[PDB]
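Remarks on the structure that follows.
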Amino acid sequence: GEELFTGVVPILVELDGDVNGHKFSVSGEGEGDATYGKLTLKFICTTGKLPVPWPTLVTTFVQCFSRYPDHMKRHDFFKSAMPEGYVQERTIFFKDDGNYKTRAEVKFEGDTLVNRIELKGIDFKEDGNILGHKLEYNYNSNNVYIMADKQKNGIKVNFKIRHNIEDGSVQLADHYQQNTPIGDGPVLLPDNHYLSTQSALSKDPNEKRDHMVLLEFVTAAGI
């Protein structure tokens, strides 16, 4: 597991989404360097205009690139599931609005680490902060809490993302996540800890398609 991650690894992300019946697809590419907890990716909405704000999809768009200190390496479930991979599911509840349910598979295809996701969004308000596009194109840092889910031979993760609204307020996005290995192979189940994350969003001045450039750093801690 850990070995597949000692250098720079190419990443491919493919998402098929349907939010309140607005269908869309996104392809993303870049690379991850888990030694530094670093990810660099560019995402493109290949179906035209993205019908939701780009920051709402960041969490959905590869925790195996998190930087686990040497003393915590026995708690790295993510890389221990590789290369066969793991299934990652979430329900993301946007306060006072709709919710996303996602199902993704994260695994190696050759030397490329792939995240393939299906996202379904329902109960959004037509002119709410999401379908209405009222969110600032930026992103706050936060802590992602991980706990072992022994029953499933996997983990449960939970955390809150606060999206900045254009009026100065916050749109809370409550995430409930579960991961389970794809193989029948062994994995490492962790003690409780958290991932500290920071994300910067930008635009490629040369790009005419609707898109998002993402630079992220994540380090595990709390042990």
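The residues of chain A that appear here are 4-64, 68-229 by Swiss-Prot count, in order.
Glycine residues also receive a Cβ, built from the backbone N, Cα and C atoms like all the rest.
Straight from Swiss-Prot, the features:
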type	residues	note
MUTAGEN	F64 to M	In RSGFP4; increases fluorescence and shifts the major exitation peak to 489-490 nm; when associated with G-65 and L-69
MUTAGEN	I128 to V	In EBFP2.0; shifts the excitation and emission spectra to shorter wavelengths and increases quantum yields compared to BFP; when associated with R-30; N-39; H-66; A-72; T-105; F-145; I-150; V-155; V-171; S-198; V-206 and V-224
MUTAGEN	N149 to K	Increases fluorescence at warmer temperatures such as 37 degrees Celsius. In Esmerald; leads to brighter fluorescence; when associated with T-65; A-72; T-153 and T-167. In VisGreen; leads to brighter fluorescence; when associated with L-64; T-65; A-72 and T-167
MUTAGEN	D155 to V	In EBFP2.0; shifts the excitation and emission spectra to shorter wavelengths and increases quantum yields compared to BFP; when associated with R-30; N-39; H-66; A-72; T-105; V-128; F-145; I-150; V-171; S-198; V-206 and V-224
MUTAGEN	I167 to T	In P11; increases fluorescence at 475 nm excitation and at warmer temperatures such as 37 degrees Celsius. In Esmerald; leads to brighter fluorescence; when associated with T-65; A-72; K-149 and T-153. In VisGreen; leads to brighter fluorescence; when associated with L-64; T-65; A-72 and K-149
MUTAGEN	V176 to A	In mut2.1; shifts fluorescence lifetime from 3.03 to 2.50 ns; when associated with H-145 and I-198
MUTAGEN	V193 to A	In mut1.5; shifts fluorescence lifetime from 3.03 to 2.72 ns; when associated with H-145
MUTAGEN	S202 to F	In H9; increases fluorescence at 395 nm excitation; when associated with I-203
MUTAGEN	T203 to H, W or F	Results in significantly red-shifted excitation and emission maxima
Mutagenesis positions listed as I128, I167, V176, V193, least Cβ neighbours within 10 Å = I128
Distance between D155 (mutagenesis position) and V193 (mutagenesis position) at the Cα atoms, whole Å?
-> 12
For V193 (mutagenesis position): DSSP state (helix, strand, coil) = coil
Provide the number of Cβ atoms within 10 Å of the Cβ of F64 (mutagenesis position), excluding the reference atom itself.
-> 20
Specify the secondary structure state of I128 (mutagenesis position) as given by DSSP, simplified to three classes.
-> strand
For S202 (mutagenesis position), list the number of other Cβ atoms lying within 10 Å of its Cβ atom.
-> 17
Compile a sequence-ordered list of residues in the same chain as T203 (mutagenesis position), six or more apart from it, whose Cβ lies below 8 A from its Cβ; state 'none' when nothing qualifies.
-> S147, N148, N149, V150, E222, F223, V224
DSSP three-state assignment for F64 (mutagenesis position) | coil
If you measure from the Cα of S202 (mutagenesis position), which of the mutagenesis positions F64, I128, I167, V176, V193 is the nearest?
-> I167
So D155 (mutagenesis position), by the Cβ count within 10 Å over all chains shown, scores 16
From the Cα of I167 (mutagenesis position) across to the Cα of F64 (mutagenesis position), what is the distance in angstrom?
-> 14
